[PDB]
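If you scroll down you'll find the structure; I have some questions about it.
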Amino acid sequence: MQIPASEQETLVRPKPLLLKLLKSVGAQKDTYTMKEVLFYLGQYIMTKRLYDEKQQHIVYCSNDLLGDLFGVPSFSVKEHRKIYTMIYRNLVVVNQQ
Ligand SMILES: CC(C)(C)NC(=O)[C@@H](c1c(C(=O)O)[nH]c2cc(Cl)ccc12)N(C=O)Cc1cc(F)c(F)c(F)c1
């Protein structure tokens, strides 16, 4: 639940499945900052109503594309590093020159 600000601005290119997910919720770019990826994934979770209705800080992503991407049935929204790691496996970090 704490990512350095420098890492939040890291430029990334999502792989096809994550890209298609992001474009369904209003994102149109092919290159993002991690800050942008996290925002649009949070919007996707809201749109697909994947957050726990009982408000116990858990996303239920089983049998949804997000669960396919993350490789988990569910996860805690309080564990930012583990969420970043799951997202990192679905993108390429843009090389800096
Ligand atoms: C589940 C709902 C919809 C209620 N959203 C959240 O609670 C959630 C959130 C956001 C956001 O705000 O935009 N974007 C996400 C993407 C995913 Cl996969 C999961 C959770 C979130 N969150 C907010 O505090 C926690 C959070 C904020 C960050 F900044 C992070 F890096 C992080 F790992 C976790």
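Don't overthink the numbers, they just go from 1 along the chain as shown.
Including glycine, each Cβ sits where the backbone N, Cα and C put it.
When I checked Swiss-Prot for this same protein, it listed these features:
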- 10-93: domain 'SWIB/MDM2' (DOMAIN)
- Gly42 to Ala (Swiss-Prot position 58): No effect on its ability to induce apoptosis (MUTAGEN)
Would you count the other C-beta atoms found within 10 angstroms of the C-beta of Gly42 (mutagenesis position) for me?
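Within a 10 Å radius of the Cβ of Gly42 (mutagenesis position) lie 14 other Cβ atoms.
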With DSSP helix as H/G/I and strand as E/B, how many residues of the domain 'SWIB/MDM2' (10-93) fall in helix, strand and coil?
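Across the domain 'SWIB/MDM2' (10-93), the residues distribute as 37 helix, 16 strand, 31 coil.
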